[PDB]
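Let me begin by presenting the structure, written as structure tokens, before commenting on it.
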Number of protein chains: 4
Amino acid sequence: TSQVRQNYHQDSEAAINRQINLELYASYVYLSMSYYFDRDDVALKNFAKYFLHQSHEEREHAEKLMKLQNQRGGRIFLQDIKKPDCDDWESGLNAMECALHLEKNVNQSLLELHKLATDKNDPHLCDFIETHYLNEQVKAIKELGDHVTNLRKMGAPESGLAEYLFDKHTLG
Amino acid sequence: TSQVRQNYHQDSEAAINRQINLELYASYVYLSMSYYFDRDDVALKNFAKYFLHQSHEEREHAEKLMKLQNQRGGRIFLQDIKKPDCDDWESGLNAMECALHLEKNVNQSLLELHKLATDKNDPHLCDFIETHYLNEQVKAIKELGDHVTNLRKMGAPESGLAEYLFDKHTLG
Amino acid sequence: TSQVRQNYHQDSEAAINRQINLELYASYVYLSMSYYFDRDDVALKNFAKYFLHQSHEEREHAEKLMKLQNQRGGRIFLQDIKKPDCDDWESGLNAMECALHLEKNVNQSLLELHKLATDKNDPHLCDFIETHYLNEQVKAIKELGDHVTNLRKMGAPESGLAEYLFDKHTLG
Amino acid sequence: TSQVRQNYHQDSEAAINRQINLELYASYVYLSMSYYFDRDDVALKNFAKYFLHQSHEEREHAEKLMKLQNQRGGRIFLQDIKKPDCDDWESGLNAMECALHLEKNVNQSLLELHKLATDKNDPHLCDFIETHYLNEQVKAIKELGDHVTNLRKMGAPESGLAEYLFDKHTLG
Ligand SMILES: [Cl-]
Ligand SMILES: [Cl-]
Ligand SMILES: [Cl-]
Ligand SMILES: [Cl-]
Ligand SMILES: [Cl-]
Ligand SMILES: [Cl-]
Ligand SMILES: [Cl-]
Ligand SMILES: [Cl-]
Ligand SMILES: [Cl-]
Ligand SMILES: [Cl-]
Ligand SMILES: [Cl-]
Ligand SMILES: [Cl-]
Ligand SMILES: [Cl-]
Ligand SMILES: [Cl-]
Ligand SMILES: [Cl-]
Ligand SMILES: [Cl-]
Ligand SMILES: [Cl-]
Ligand SMILES: [Cl-]
Ligand SMILES: [Cl-]
Ligand SMILES: [Cl-]
Ligand SMILES: [Cl-]
Ligand SMILES: [Cl-]
Ligand SMILES: [Cl-]
Ligand SMILES: [Cl-]
Ligand SMILES: [Cl-]
Ligand SMILES: [Cl-]
Ligand SMILES: [Cl-]
Ligand SMILES: [Cl-]
Ligand SMILES: [Cl-]
Ligand SMILES: [Cl-]
Ligand SMILES: [Cl-]
Ligand SMILES: [Cl-]
Ligand SMILES: [Cl-]
Ligand SMILES: [Cl-]
Ligand SMILES: [Cl-]
Ligand SMILES: [Cl-]
Ligand SMILES: [Cl-]
Ligand SMILES: [Cl-]
Ligand SMILES: [Cl-]
Ligand SMILES: [Cl-]
Ligand SMILES: [Cl-]
Ligand SMILES: [Cl-]
Ligand SMILES: [Cl-]
Ligand SMILES: [Cl-]
Ligand SMILES: [Cl-]
Ligand SMILES: [Cl-]
Ligand SMILES: [Cl-]
Ligand SMILES: [Cl-]
Ligand SMILES: [Cl-]
Ligand SMILES: [Cl-]
Ligand SMILES: [Cl-]
Ligand SMILES: [Cl-]
Ligand SMILES: [Cl-]
Ligand SMILES: [Fe+2]
Ligand SMILES: [Fe+2]
Ligand SMILES: [Fe+2]
Ligand SMILES: [Fe+2]
Ligand SMILES: [Fe+2]
Ligand SMILES: [Fe+2]
Ligand SMILES: [Fe+2]
Ligand SMILES: [Fe+2]
Ligand SMILES: [Fe+2]
Ligand SMILES: [Fe+2]
Ligand SMILES: [Fe+2]
Ligand SMILES: [Fe+2]
Ligand SMILES: [Fe+2]
Ligand SMILES: [Fe+2]
Ligand SMILES: [Fe+2]
Ligand SMILES: [Fe+2]
Ligand SMILES: [Mg+2]
Ligand SMILES: [Mg+2]
Ligand SMILES: [Mg+2]
Ligand SMILES: [Mg+2]
Ligand SMILES: [Mg+2]
Ligand SMILES: [Mg+2]
Ligand SMILES: [Mg+2]
Ligand SMILES: [Mg+2]
Ligand SMILES: [Mg+2]
Ligand SMILES: [Mg+2]
Ligand SMILES: [Mg+2]
Ligand SMILES: [Mg+2]
Ligand SMILES: [Mg+2]
Ligand SMILES: [Mg+2]
């Protein structure tokens, strides 16, 4: 056993490794989305910048979980990072919708992890999830929802003008 | 009853007084360790500085619990502060090992206190412990573990050179 | 066809997608190595910092290739990022040796890509590889070689003192 | 022979004179486009500014080739600068499309020049073209492509509103 390990269930250790993979997957999804908007036939530079930033934020989320694993005396086990479900993201609206779905999926995983930490009476792990993950998820979901709403109301995806103006005035 | 008291169980009040004593005990252990390294026949000034700082930090932990007791309308009851288990701490490695054991013991007490606060549905007390104690404990335990590891790998306690170089490059 | 595409062979486009995957793989290898050194039973913080920096640099290498793909009118196609070959990296010396092997493998791929670009008379792609990749690879390989040499001469991996002192004086 | 001349083929010298003319022609095309947008019945001041800047950049491209000719000991021979193919550029979208076509034509000429320099084993000339011309061309082509895409998606050229808003938010 690790000399630092205390009140850290093997199930929690495994669940943290699963979450590390999911955060890295989210980073990869946003990386793919970003460069879609950098295509010469899409050409929305602020969509590209927004998603690239989100990609880097997800890598930080993964790194903090790796730090947590070691802090508690668990051992990191990495798996393949799956490619994103799409190569072509269709439109600014469709990418925002996919990002919303992604964030809600990652949120569900975090809630299941918190439930496990509660079941195993691990208040340090509960606090870690609450402090560093749960409100960040709620804010990200709300922001993406707001963006989807704007784009729909402006007439996307059929209006290329709508996506252009949203790119300039909200993401720029 | 105190005019401020609300949702604060007598058992929680007693457990807080027990924790105050334990934090003061930890302060005393680190004070003893510090001056061991200030001995002319030990002479590791950065070990001495490190443990003196830890001693002062533990006094702050005790003071914050005393503040909490009064905030919630409980009444502070103090007990003797027991002398540390050792007069002679043997080596830098042995002191670090004793500090690791101490921090894990104090952590166990904090986890039992959190379990009591949960059992009595006292979310303010739960949050207090999580916010101000539990991650500080996890960080301290990880740091001490890292230090023990370094010292062992460098050849302590038999290598006086190892302890000297660790004193200079990690604690200095 | 893309409106921007000119003198860009389909084979080159495919080879660039292969290189993007390899750079992301290299980023993942260094991420794994970094947190190995953050383990409480390894505890070499400057090895950890060094490899984390290298991980972030590899992500920038991948991003620049994604930018290139779009600049030339090719289309990005992403694949799974394979997990690193090892979970446990053994020692500072062994990790440096694995990093050296990794960088030489990535270099070989870049040289094959340059040979393809030469075969297809694509001087823009040749210049891109030379300017942004080939000397960076040569410098990284030389640095890792120097590090391996130091560690061996100092007595690693058997000397935990050697790895500690290298961590402090070269990587710190 | 020039006292400085070394490894500089007569064919390369002639090809450089041809490129000088083409760069001056490109400068003239952009000058014409610029003042089209300054017409009172067109009135898009940021299109005008953008193309005037591009015109001045092309003159710098020509000047650098003239400097190169003398550096290598060749002799500059100038020809008439042909007037642009159009007097009336129709719309912001049409001008951007013509600029894209122009840049791809100039790129093709640069690639033919690089092929000649390769055939004559003139690595200095190869490096000159790669360093100062080929990536500038790729970037210009990508930028113009992005602009064409935006304008089409926004509803140009039929939407005078689209061209107005693009003028303000992308070129302004
Ligand atoms: Cl335990
Ligand atoms: Cl445990
Ligand atoms: Cl367990
Ligand atoms: Cl696992
Ligand atoms: Cl997984
Ligand atoms: Cl896997
Ligand atoms: Cl699978
Ligand atoms: Cl359970
Ligand atoms: Cl709990
Ligand atoms: Cl949060
Ligand atoms: Cl919000
Ligand atoms: Cl908030
Ligand atoms: Cl919004
Ligand atoms: Cl009450
Ligand atoms: Cl009460
Ligand atoms: Cl009570
Ligand atoms: Cl009491
Ligand atoms: Cl007591
Ligand atoms: Cl007493
Ligand atoms: Cl007693
Ligand atoms: Cl109870
Ligand atoms: Cl509660
Ligand atoms: Cl804390
Ligand atoms: Cl820590
Ligand atoms: Cl932390
Ligand atoms: Cl340490
Ligand atoms: Cl072509
Ligand atoms: Cl082509
Ligand atoms: Cl082809
Ligand atoms: Cl491909
Ligand atoms: Cl691949
Ligand atoms: Cl795949
Ligand atoms: Cl496979
Ligand atoms: Cl070929
Ligand atoms: Cl070539
Ligand atoms: Cl380079
Ligand atoms: Cl070097
Ligand atoms: Cl160099
Ligand atoms: Cl070195
Ligand atoms: Cl010659
Ligand atoms: Cl000559
Ligand atoms: Cl000749
Ligand atoms: Cl001529
Ligand atoms: Cl001519
Ligand atoms: Cl003429
Ligand atoms: Cl003529
Ligand atoms: Cl020839
Ligand atoms: Cl050559
Ligand atoms: Cl260039
Ligand atoms: Cl570009
Ligand atoms: Cl570039
Ligand atoms: Cl654009
Ligand atoms: Cl507007
Ligand atoms: Fe974000
Ligand atoms: Fe951010
Ligand atoms: Fe995340
Ligand atoms: Fe997220
Ligand atoms: Fe401390
Ligand atoms: Fe402190
Ligand atoms: Fe404490
Ligand atoms: Fe403590
Ligand atoms: Fe590097
Ligand atoms: Fe760097
Ligand atoms: Fe790389
Ligand atoms: Fe590399
Ligand atoms: Fe330009
Ligand atoms: Fe310029
Ligand atoms: Fe030019
Ligand atoms: Fe040009
Ligand atoms: Mg998963
Ligand atoms: Mg698959
Ligand atoms: Mg709670
Ligand atoms: Mg909290
Ligand atoms: Mg918070
Ligand atoms: Mg007690
Ligand atoms: Mg006694
Ligand atoms: Mg906290
Ligand atoms: Mg591959
Ligand atoms: Mg596998
Ligand atoms: Mg260079
Ligand atoms: Mg000509
Ligand atoms: Mg004529
Ligand atoms: Mg260059």
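The residue numbers of chain C are those assigned by Swiss-Prot, with the residues present covering 6-177 sequentially.
Quick reminder: no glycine exception, Cβ is built from N, Cα and C everywhere.
Summarising the annotation, Swiss-Prot assigns domain 'Ferritin-like diiron' to C:11-160 and lists sequence analysis as the type of evidence. Swiss-Prot documents C:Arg23 to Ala as a published mutagenesis change and attaches the note Abrogates interaction with NCOA4. Fails to localize to punctate lysosomal structures. A mutagenesis experiment is reported in Swiss-Prot for this position, C:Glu28 to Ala, and the note states: Reduces iron binding and oxidation rate; when associated with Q-87. What Swiss-Prot records for C:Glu28, C:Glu63, C:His66 is Fe cation 1 binding site. Residues annotated as Fe cation 2 binding site in Swiss-Prot: C:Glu63, C:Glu108, C:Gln142. Where Swiss-Prot documents C:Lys87 to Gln as a mutagenesis experiment, the accompanying text is: Reduces iron binding and oxidation rate; when associated with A-28. No effect on iron binding but the oxidation rate is severely reduced; when associated with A-108. For C:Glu108 to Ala, Swiss-Prot lists a mutagenesis experiment annotated as follows: No effect on iron binding but the oxidation rate is severely reduced; when associated with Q-87.
Overlay of Swiss-Prot annotations on the structure.
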| residue | record | Cβ within 10 Å |
| --- | --- | --- |
| C:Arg23 | mutagenesis position | 15 |
| C:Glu28 | mutagenesis position | 25 |
| C:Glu63 | Fe cation 1 binding site | 24 |
| C:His66 | Fe cation 1 binding site | 21 |
| C:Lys87 | mutagenesis position | 16 |
| C:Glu108 | mutagenesis position | 23 |
| C:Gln142 | Fe cation 2 binding site | 19 |
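Each residue in the domain 'Ferritin-like diiron' (C:11-160) gets a DSSP state, and the totals come to 115 helix, 1 strand, 34 coil. Within the set of mutagenesis positions C:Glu28, C:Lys87, C:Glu108, the entry lying nearest in space to C:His66 (Fe cation 1 binding site) is C:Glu28 (CA atoms).
Cα of C:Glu28 (mutagenesis position) to Cα of C:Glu63 (Fe cation 1 binding site): a span of 6 Å. Here the C-alpha separation of C:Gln142 (Fe cation 2 binding site) and C:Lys87 (mutagenesis position) works out to 21 Å. Other residues of the same chain near the Fe cation 1 site, with their Cβ within 8 Å of the Cβ centroid of C:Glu28, C:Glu63, C:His66, are C:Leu27, C:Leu29, C:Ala31, C:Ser32, C:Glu62, C:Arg64, C:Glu65, C:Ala67, C:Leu70, C:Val111. The two recorded residues, C:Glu108 (mutagenesis position) and C:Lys87 (mutagenesis position), show a Cα separation of 16 Å.
Same-chain residues that are not part of C:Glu63, C:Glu108, C:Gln142 yet have a Cβ within 8 Å of the Cβ center of the Fe cation 2 site turn out to be C:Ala31, C:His66, C:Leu107, C:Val111, C:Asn112, C:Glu141, C:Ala145, C:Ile146.
Cα separation, C:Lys87 (mutagenesis position) to C:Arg23 (mutagenesis position), rounded: 13 Å. C:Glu63 (Fe cation 1 binding site) sits 14 Å from C:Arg23 (mutagenesis position), taking the CA atoms of both as reference points.
Those recorded positions from C:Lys87, C:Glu108, C:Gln142 lying by chain A, with Cβ under 8 Å from one of its Cβ atoms, are C:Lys87.
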